Amino acid sequence: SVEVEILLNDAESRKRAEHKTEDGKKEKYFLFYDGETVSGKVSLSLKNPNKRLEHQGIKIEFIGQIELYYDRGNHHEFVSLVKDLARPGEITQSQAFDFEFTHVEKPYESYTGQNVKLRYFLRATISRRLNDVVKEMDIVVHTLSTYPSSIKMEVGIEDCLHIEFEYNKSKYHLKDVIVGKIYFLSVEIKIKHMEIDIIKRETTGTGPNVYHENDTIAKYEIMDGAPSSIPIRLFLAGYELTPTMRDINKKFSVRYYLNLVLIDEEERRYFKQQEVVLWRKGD
C-alpha cells in the first residue's frame, strides 16, 4: 500500500560509520554527535497511484533508547522527540514531509553488546485503525573525548615468584599502542605459561539481577621456559573496540582490563587485572 522512506538533509554530505549489528554484520550508518540537528523528510510513495490511503496522523520520532535482552520487550528511552507531521486525514498522492529536530541530546555512544544494546533511530509512523505503517532508520552516535606516566601491576607469591608489568598510560584511545615491559624479578618456581590479555567486561543490571559477560579481545603470549625483561606492544587499532562506557543511565557498563596471567609448573594460576579507560579520539 505505502512505502515510507526517511531521508536526511545533506545525506551525501554527512559521514557514515561502520557499526556491527545484533547478527554480526557490519553496516554503515549516518554518524551523528551530541547536540547535532537531525532533519530531513519522511517520503511517502503510493504503491497504487489510484488509491486513497486513510490514516490517523503521520509523525516522525527521534529516539535514543537502551534495550536489555533479559527484558527484551521493555525499552528504556533516554531521549524521545516527537514531531507530528499530519493530522488524521488521507493521502491521495505521493508526497513528503519536512522535519527538523534542532538540539538533539545524544549523551551516550551506540553500543551493540551481548546482553544489552543502545541505539538511536528515527521512526516514522502512519497511524491507521488496522495496523500502523512503521519505518525505522538507525543512526549511529559516537562520543569524542580528549586527554593529556607509568603504571605497574604485579603478580606472584612472596618469595619464589615476583612478576611486574609496567605500561605507559592508564587511558588509551581506540587506535593507540600499549607500550610496556614484563620484569621477571623473582622466579624460584618454573613458569609453565604466561600471557597478557585485553578483556572486555560487559555488566548489565536488569532489575534485582545483574549479568556479566567477559570477552577476551586480545591475547599476547610470552614464550619458552627461560624467564631480564621483555618489551610489550599491543596495537589497539587491530581489534574491534568501543570506548569505555561507565554506568550508562545505570543500565549497563562496558569496561576494559589488562589481564596478567601466569601458570606455574605445579599448574597454579596467578591472575591480576587493571582497568584501562578507552576513549575515542576525533579524526
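Sequence positions for chain A are given in Swiss-Prot numbering; the residues included correspond to 9-156, 160-238, 242-297, in order.
The header says X-ray crystallography, 2.8 Å.
Keep in mind that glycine also has a Cβ here, set from the backbone N, Cα and C atoms.
Database features (Swiss-Prot):
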type	residues	note
MUTAGEN	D42 to A	Disrupts interaction with SNX27
MUTAGEN	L152 to A	Disrupts interaction with SNX27
MUTAGEN	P245 to S	Disrupts interaction with VPS35:VPS29 dimer; no endosomal localization; when associated with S-247
MUTAGEN	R247 to S	Disrupts interaction with VPS35:VPS29 dimer; no endosomal localization; when associated with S-245
Inter-residue C-alpha distance, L152 (mutagenesis position) and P245 (mutagenesis position) (nearest angstrom): 30
Å between C-alpha atoms of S242 and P238, the residues bounding 3 unmodelled positions: 7
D42 (mutagenesis position) and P245 (mutagenesis position), distance between Cα atoms, whole Å: 39
Cβ neighbour count (within 10 Å, all chains shown) around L152 (mutagenesis position): 14
Protein Cβ atoms within 10 Å of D42 (mutagenesis position), excluding its own: 14
Rounded inter-Cα distance in Å - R247 (mutagenesis position), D42 (mutagenesis position): 33
